[PDB]
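Okay, structure first, notes after.
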Amino acid sequence: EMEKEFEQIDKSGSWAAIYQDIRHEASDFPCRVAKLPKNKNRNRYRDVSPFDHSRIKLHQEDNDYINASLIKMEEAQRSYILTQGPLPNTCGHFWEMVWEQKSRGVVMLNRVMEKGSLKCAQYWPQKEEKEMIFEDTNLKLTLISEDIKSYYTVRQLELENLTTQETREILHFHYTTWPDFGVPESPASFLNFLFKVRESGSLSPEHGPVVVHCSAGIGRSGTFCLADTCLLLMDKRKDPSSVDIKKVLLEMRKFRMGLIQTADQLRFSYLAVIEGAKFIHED
Ligand SMILES: Cc1ccc2nc(C(F)(F)F)cc(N3CCNCC3)c2c1
Ligand SMILES: Cc1ccc2nc(C(F)(F)F)cc(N3CCNCC3)c2c1
């Protein structure tokens, strides 16, 4: 079915109309903590905030606030943490969250710089011999190795809690080739990247939730979790054509606002689910 709906929407040029519908219908819940005066320098964008009911709380009190949300999908039996790209003053909070929530993987869907503007802090070490220390949260981070490919990079990191000298292996999955403008023409590399994350075991119930981000933590990040979930649901259910991608996206929007930011991103998500279901000189 999904193939044939996609065909009609493309023919009618109705992606923008469907997208405005999703926006009109979405949930609204309060975000009072995000809006406190003391939290102004913890938010990259004033119009992207976590709902109170689903925000992640830091355990090192004094201030428990981080721009991050728990997306808990009940039928699919998978959880994710969606967060903004860390700021220069929130990298310590980011790693504190990964530690406290027992995450095994971090998924990054942007480059630090795009279009000559900073989108995310350099929150991980680029060289084995030059480790990072976060003095405010008492954490050390070391690059162990990396595997660089044409469309994405996988890094092995070691995260140490200095208060206890406990260490843990964290996998960093970095999609390095999403366009400055628009979306990928083909979802093939996006699909190979998802399979890599799945195959690592980073998504399994034995771990804490995977941490997923882009710059705001709602657009590209939304496409990742929406596609993962719908593909889980295509497998679990007896007719995969029962899976309503609009309905799934509305359910996820109960836990974080804004997920999928453009009509182009909504079409790509459809596209990625249609293609992933099949496995289960101008310049
Ligand atoms: C046999 C098999 C089973 C499940 C798979 N799932 C995906 C998916 F995108 F992770 F869902 C991608 C998959 N492939 C991996 C190999 N290249 C194309 C994408 C895949 C392959
Ligand atoms: C045949 C067709 C029909 C409708 C389309 N609509 C969009 C839109 F941006 F999602 F509105 C993007 C579309 N794509 C984006 C990716 N490159 C081809 C144009 C599109 C393509």
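Since chain A takes its numbers from Swiss-Prot, the residues it shows come out as 2-281, 296-298.
Recorded method for this deposit: X-ray crystallography, 1.5 Å.
Just so it is clear, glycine is given a Cβ too, placed from its N, Cα and C backbone atoms.
Per Swiss-Prot, domain 'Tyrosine-protein phosphatase' is recorded for 3-277.
Classification of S50 (mutagenesis position) by DSSP places it in coil, neither helical nor stranded. Sequence-distant neighbours of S50 (mutagenesis position): residues of the same chain at least 6 apart with a C-beta under 8 Å from its C-beta are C32, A35, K36, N44, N68, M258. In Swiss-Prot, a published mutagenesis experiment is listed as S50 to A or D, annotated No phosphorylation.
Its own atom aside, the Cβ of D181 (mutagenesis position) has 10 Cβ atoms within 10 angstroms in the protein chains shown. Quoted from Swiss-Prot, the note on the mutagenesis of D181 to A is: Substrate-trapping mutant.
Taken residue by residue with DSSP, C215 (mutagenesis position) is part of neither helix nor strand, so it is coil. The substrate binding site annotation in Swiss-Prot covers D181, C215, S216, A217, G218, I219, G220, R221, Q262.
Quoted from Swiss-Prot for the published mutagenesis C215 to S: Catalytically inactive mutant; abolishes sulfhydration. A simple way to gauge crowding: the CB of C215 (mutagenesis position) has 25 other CB atoms within 10 angstroms, across all the protein chains here.
Under the heading active site, phosphocysteine intermediate, Swiss-Prot lists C215.
Within the group of binding-site residues (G218, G220), the Cβ with the highest number of other Cβ atoms inside 10 Å belongs to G218. Gap check: 14 residues are unmodelled from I281 to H296, and the C-alpha separation across it is 37 Å. Cβ neighbour counts within 10 Å, taken over all protein chains shown, single out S216 as the most crowded of the binding-site residues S216, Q262.
For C215 (mutagenesis position) paired with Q262 (substrate binding site), the C-alpha to C-alpha distance reads 12 Å.
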